[PDB]
Every structure is written in C-alpha cells, then in structure tokens.
Protein chains: 2
Amino acid sequence: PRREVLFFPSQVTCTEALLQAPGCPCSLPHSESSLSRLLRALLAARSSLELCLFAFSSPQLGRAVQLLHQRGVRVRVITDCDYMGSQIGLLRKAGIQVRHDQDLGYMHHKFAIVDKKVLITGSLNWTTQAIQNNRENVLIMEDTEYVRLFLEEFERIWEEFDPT
Amino acid sequence: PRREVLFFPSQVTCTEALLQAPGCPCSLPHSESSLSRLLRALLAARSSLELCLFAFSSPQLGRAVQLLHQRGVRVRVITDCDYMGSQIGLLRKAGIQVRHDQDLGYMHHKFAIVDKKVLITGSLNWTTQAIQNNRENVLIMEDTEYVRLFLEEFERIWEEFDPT
Ligand SMILES: [Zn+2]
Ligand SMILES: [Zn+2]
C-alpha cells in the first residue's frame, strides 16, 4: 500500500542498466537516487500511463516513457507547450499521442498515473535542470480516491485538447 | 482523517467574511471554491504554520497568513526570491520570519504544514494569476508520515537559510 515521497535535488547516479543502455564501467555511484526511484515507479507500468506535465525535457525520463510505449503500455501525454529534438518531439515521432496548452503557463500540473493505480505527483517539472539542482518533492501514492480524482481531471483536459 | 485534492482554476467567489474584511452586498457567488477551501485549511491553524513556497503574491492568501500571525500562530516562511508592497514584504514588516533562496529557481516547493498535522502541497504557486487561470492541484493531507518527512525537509532548508 505505497505512500512515498522523493525529495530533490537528486544524487547523480548511474541509470544505464535501468534504462537498457544498448550493449558497469562508468564512474557514477551505482546506488538508488530520487531520479532512479522515480524511473522505477514509471517503469513498473504494465498497461497504462497518463502524463500531465507543465514541462518535460529530461532525456532519462523521456527514454523510460519510450520504453513503456515499446512494451505496449498505452501512453498519453498532456503538456503546456507544443515544443515544435525535444523529448515531446521524440515521443510524438514514436507514435505516442501528445495533446497540449497555449505555451502560456496555463497547464501547470506535474503528475503521472501508472496503470490506473499509482499516482505520481509533485512540484517537479521533468527537466534535468530541476532534477539535479532544485528543491522539489514528488509523491508516489497508491491511493484509490486520489487516483480516481486525478484520472477524472486528466480525462477532462484530454477531451478538451482533442485536435479533431 | 483528511485526504482531499483541490483542482484549479478556482471559481471566483467572495471571501470577505472568511478574511474578516473590516466592517454581503458584493456581486460574487457566496459559495465554496478551491481558493476558499485552501483559505479555510490554512485558517484552521491554532499553533504553527510552515510555508515553503517558490512564489507568494496572492493578497487573499497573504491576508490569511497575517491573520494567523495576529492570532499567535507561529509562522515561518521560506520562498525562492527575496522580493526586495509584495506579500512577502508585507509579512516581513509584520514580524513574520522569512528566509529565502537566490531568486534563481532553486527553491521550487509549494507546500505548507498546519499545526504539525496537516500537509498542504501542490503544483500551485500562490499567485492570483495561477489560482484564477492555471490548471493546478493542491493536496490537503492529515498523514503523519508525510507530515513528518515534509517537516524534516522544512527544518533542513530553514537552518540552511539562517541569516546569522
Ligand atoms: Zn554505471
Ligand atoms: Zn460578498
């Protein structure tokens, strides 16, 4: 019955194994960090991931989301800016549906929903700058009411930003 | 055993009574909103309030914090920018201890701890712009582990930004 909080800045740790680097000799610590814990939380997804993020430029988090899409996880992404090789651009090129705001600041959430059961939500924008340098919190909660209410909010915004 | 979430933008509603306007005839709806719920959560404080906020310019939230200081609530405020009549300036003039970051973006939390028992934390910066126009979430949680861990984070940052 998961209820955790990750505080940032993250310790810089190796994530090559975790992110299936193609093909450890590197010089980083090979222990867990706030980033590695966030990556693992995302990578435990077996069926769906909703992402509702003001900003998303972290290549480590971008890669994890790609890996999920490749695994057949149903990935849906809402961001504030259209970004138009950013991460949103790379995700979009891989076939992941991304919908978006007016890049005016209005879509300011920073949350993700894993398999309609775990809520990941924080102050943290998903950028290497913020991860490595800012004081931030991210909550990881397996809570049915919070998941339900955040899912409902997602689906309203999703339908609202429908292109067609 | 409180576990709530407030979604923004807030409905514009009257808060004169709630904020003890000195001395209702106004034209706003006199019902509850996300802002009014956030104000009430803060105003239930009877002994302490820690505030850890990237930005704080909302005059309605500034007034509530003043009222708490006047009630004898022990108020301590951490923000990212020194602000040097902003709200932080007004709070500081009233005797409330405020400590701060390098206005570089680094102190990016948006949380508050009421009476060492209720955690209020969100994506929301406490500005009228964001409250009235942005999609945001604020969680209000009476959870002992989250309160403990967020309090520990507060006190580390507090001691770190000690002027003396
Ligand atoms: Zn390594
Ligand atoms: Zn009124």
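Sequence positions for chain B are given in Swiss-Prot numbering; the residues included correspond to 36-58, 66-126, 130-209, in order.
Cβ from N, Cα, C; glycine included.
Taken from Swiss-Prot, the feature active site applies to B:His153 (among others). Cβ contacts within 10 Å of B:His153 (mutagenesis position), excluding its own Cβ and spanning all protein chains shown: 23.
Sequence-distant contacts (6 or more apart, same chain, Cβ under 8 Å) of B:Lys155 (active site) comprise B:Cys94, B:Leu95, B:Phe96, B:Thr166, B:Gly167, B:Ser168, B:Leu169, B:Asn170, B:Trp171. A strand conformation is recorded for B:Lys155 (active site) in the three-state DSSP classification. Summarising the annotation, Swiss-Prot assigns active site to B:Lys155 (among others).
Taking the Cβ of B:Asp160 (active site) as centre and 10 Å as the limit, one finds 15 other Cβ atoms among all the protein chains shown. According to Swiss-Prot, the feature active site maps to B:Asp160 (among others), an assignment based on sequence analysis.
The domain 'PLD phosphodiesterase' annotation in Swiss-Prot covers B:148-175. Note: the domain 'PLD phosphodiesterase' (B:148-175) comprises 3 helix, 12 strand, 13 coil (DSSP; helix = H, G, I, strand = E, B).
Quoting Swiss-Prot on the mutagenesis of B:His153 to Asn: Loss of nuclease activity.
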Of B:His153, B:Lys155, B:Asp160, chain A-adjacent recorded positions (C-beta under 8 angstroms): B:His153, B:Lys155
Gap length 3 residues; flanking Cα-Cα distance, B:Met126 to B:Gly130, Å: 9
